[PDB]
Amino acid sequence: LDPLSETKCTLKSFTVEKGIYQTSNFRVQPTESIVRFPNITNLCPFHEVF
Amino acid sequence: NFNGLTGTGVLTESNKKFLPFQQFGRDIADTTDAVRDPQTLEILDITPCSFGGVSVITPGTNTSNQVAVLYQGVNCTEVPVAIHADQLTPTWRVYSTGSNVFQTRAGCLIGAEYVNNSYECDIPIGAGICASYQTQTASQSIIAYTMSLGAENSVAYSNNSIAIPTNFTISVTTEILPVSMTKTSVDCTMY
Amino acid sequence: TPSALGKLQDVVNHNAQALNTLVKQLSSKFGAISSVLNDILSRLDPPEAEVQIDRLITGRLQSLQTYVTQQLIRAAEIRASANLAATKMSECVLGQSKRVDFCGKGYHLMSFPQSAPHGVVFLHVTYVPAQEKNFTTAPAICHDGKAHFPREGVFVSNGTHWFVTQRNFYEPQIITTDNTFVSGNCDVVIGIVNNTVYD
Amino acid sequence: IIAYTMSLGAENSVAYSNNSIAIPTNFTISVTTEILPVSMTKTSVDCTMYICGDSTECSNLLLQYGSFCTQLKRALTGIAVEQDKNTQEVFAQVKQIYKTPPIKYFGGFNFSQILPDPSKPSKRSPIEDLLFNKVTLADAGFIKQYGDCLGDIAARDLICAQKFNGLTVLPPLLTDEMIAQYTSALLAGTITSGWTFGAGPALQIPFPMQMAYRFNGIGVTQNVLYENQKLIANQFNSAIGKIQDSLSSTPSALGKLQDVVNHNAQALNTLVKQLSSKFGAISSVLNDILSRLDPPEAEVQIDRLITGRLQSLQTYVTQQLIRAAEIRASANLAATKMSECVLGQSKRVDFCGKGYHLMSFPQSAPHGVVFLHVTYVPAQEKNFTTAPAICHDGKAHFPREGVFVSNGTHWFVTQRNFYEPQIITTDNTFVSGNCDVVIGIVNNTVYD
């Protein structure tokens, strides 16, 4: 919810004394993509049988 | 993913001299740092995605709930969160704006008003900047200031001037030192 | 001040935080389907149960090694303080220490020990001068053909007369032959001044 | 290659005798560079970044440990705050930041080599500039632009790889400028007041008189200084310059601090390389296992990797804790050395430099401290005949604060650490006891 809440969860106490008591976490960004490059390597003789 | 090699990062198109027999590149730390396109020949450097640790500066909860945030080792000009609420899940807590940012040599400090008044360091952040929930802003808020190393002073050194005390004071200071810890014992099988 | 004995309170807090965490480690399912042994033997057969119990034995053993290791390191920190307290006791209490900033801040007069739980407290008494004045100093006094240096104190003048006195207490007394020692002429001294001496 | 038995130094044989005493006729002010580490590199780690590798499937499995990772984090934070406290206690011993006045002739002494030079930023001294240029830090913990790790990784920028796994170095609380200010304040206080600014208020007194009291604190009377003030100032300046030249040419001057930083960097690098090691699994990446092996055994494999990397982190933390205990002992020793040599005149031998200590000066070294110990050392000694007492009239006259000597047909009295003959006088010699109990008493006159 808020930084004051993510620090209590790590300190496991609902009261947080004065200071920098917790380096909560780090920053990240999600992504998405596809697989199985490449495709132009070659054709297929599948047409020869059909 | 290019030829079975998965990962996450930012491509920056380097001119790294990959030879015909080279398709992947690993840096000094055995970490991937460049790859070739399985179709074309462009060499793309796999640079890391936005990454940086956060430190939550909080005064005594008994005092208040206003809290400051520090992105250690990151310049404010970077992308701290700057999201539209639909970019990253693990850090829904957003503190992009606030009109209170001060870029220290230790990181971008959000939620603290910088002041030129040097006081005694209460909450050490880093790079000389310390925080405090001073009530001289009167309202009260989290501020930031270069720690005051002490009260300025000087001695009028002269080739013929000397100082000799006239009275004294019997100061009784105190010192505390741990001498013995708690003596414990354990049972391997019972534990 | 409630945070005066924090150095000692930290000890009993870490010793508690060391065992309390060591108890929560028993809930850690180290490569196992359950952290309670009785549940494993009740749910699996000995052949397949040993494949799980053998794992919990490793983690719970490493938890003790991780515990005993820190205690040894902590034990070294206490002895260093105990040796310092043993030295600060013998030097500050059983005698007068000339080591600056060791038996308190200032010239050491005496120290008094006080017992405390899992620690020790020293009441250091120090001589701190105050309300000093400024005078004119002369490294030596040029008498009738010879320079007289201060035996143990230092020379000073309020502007019209010269007197000798200790450094840490202004007790001006006249320049006397017994208060000074003669060594050489005056030309060898840089900032020497002329002033009579009492015989 | 030639092997041999190590020599224990050049041999010597003191010409001892029941009536032979050696006393110095001259002396020399020497300066020695004593380096001591005061801090080490601070660290902070993310368990998931190091181990899992940004995978939600491995996170909760890593959360099955929980406390294990947090214990290490707290230990590292403790080490960090301990390094900060060490710096504070070593440098911030005085709360009054003294300012150096317009340099006037200090009876001959020239501190231009250790005073802050305003001709460049950081307001530090040339020796401190050299010290800073000698040591190179792999990661000072400062701000790094996002473009740094975005290309041109041919250099030794392993910090990118170390940060890709949670390992990150923090900047120390007190910047180099604050340490320089503390050092300059201590130097100004010791050169303007002496040993008084450590006990309380700054009592001003000429540096010549300060050095005279230093000398009186080791036997040599004030006259030995006043009558040889120019020579002593020249010796001090020459020794300072020689130490500067040595620290400049000698590459192994700051070897202790260099080894400290190298050990820290090597520990970080090996802890990173441990990631590429196959801890009995089929691959180093958990995604490969997830995409190739089934959950039933993939969970056990992930547990295996997690245990291995947690043990790696635990070994690193234990080594860092031992090194931190070492550096804490060193920092306490440095604080004591400051309080004794810098803020006072120490009587302990081999603690404030080789020889009788007169005064010392601190210099802000990176992750450490360099003490310039000024000492008093005799030279060109000479042999004389001694007598424990002097019999004049049925009574023995003993020395008050020195020793008897004899150049032949005449007898005189003098001090120990310097040669300054004076006639045997009643004020110089106290009388107690007859002449029958002493073994080596000689018949001679005591002037009145």
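Counting begins at 1 with the first residue displayed.
Backbone N, Cα and C atoms are what each Cβ position is placed from, and that goes for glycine too.
Of all the Cβ atoms in the protein chains shown, 24 others lie within 10 Å of the Cβ of B:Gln72 (variant position). Looking at Swiss-Prot, you'll find the natural variant B:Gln72 to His (Swiss-Prot position 613) noted as follows: In strain: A23.1.
Where Swiss-Prot documents B:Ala112 to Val (Swiss-Prot position 653) as a natural variant, the accompanying text is: In strain: 19B/501Y. Counting only same-chain residues at least 6 apart in sequence, those with a Cβ under 8 Å from the Cβ of B:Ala112 (variant position) are B:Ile57, B:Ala68, B:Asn100, B:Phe102, B:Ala131, B:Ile142, B:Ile143, B:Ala144.
Classification of B:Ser132 (mutagenesis position) by DSSP places it within a strand. Counting only same-chain residues at least 6 apart in sequence, those with a Cβ under 8 Å from the Cβ of B:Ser132 (mutagenesis position) are B:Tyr119, B:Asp122, B:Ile123, B:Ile142, B:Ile143, B:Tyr145. Here Swiss-Prot notes a mutagenesis experiment, B:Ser132 to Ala (Swiss-Prot position 673), with the remark: No effect on O-glycosylation by host GALNT1.
Here the Cβ of B:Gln136 (variant position) has 12 other Cβ atoms within 10 Å, regardless of which shown protein chain they belong to. One entry in Swiss-Prot concerns the natural variant B:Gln136 to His (Swiss-Prot position 677). Its note says: In strain: Eta/B.1.525.
A C-beta separation below 8 Å, combined with a sequence spacing of at least six in one chain, links B:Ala151 (variant position) to none of the other residues. Here Swiss-Prot describes B:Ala151 to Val (Swiss-Prot position 701) as a natural variant; the accompanying note says: In strain: Beta/B.1.351, Iota/B.1.526.
According to Swiss-Prot, the natural variant B:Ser154 to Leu (Swiss-Prot position 704) carries the annotation: In strain: Omicron/BA.2.12.1. The local packing around B:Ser154 (variant position), expressed as other Cβ atoms within 10 Å of its Cβ over all shown chains, amounts to 14.
For B:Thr166 (variant position), no same-chain residue lying six or more positions away in sequence has a CB closer than 8 A to its CB. Among the natural variants in Swiss-Prot is B:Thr166 to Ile (Swiss-Prot position 716), noted as: In strain: Alpha/B.1.1.7.
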Assigned element (helix, strand, coil) containing B:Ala112 (variant position), judged by DSSP:
coil
Return only the integer: C-alpha distance in Å from B:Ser154 (variant position) to B:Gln72 (variant position).
37
Near chain D: which of the variant positions B:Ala112, B:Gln136, B:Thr166 have their Cβ closer than 8 Å to one of its Cβ atoms?
none
C-alpha spacing of B:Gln136 (variant position) relative to B:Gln72 (variant position), in angstrom:
27
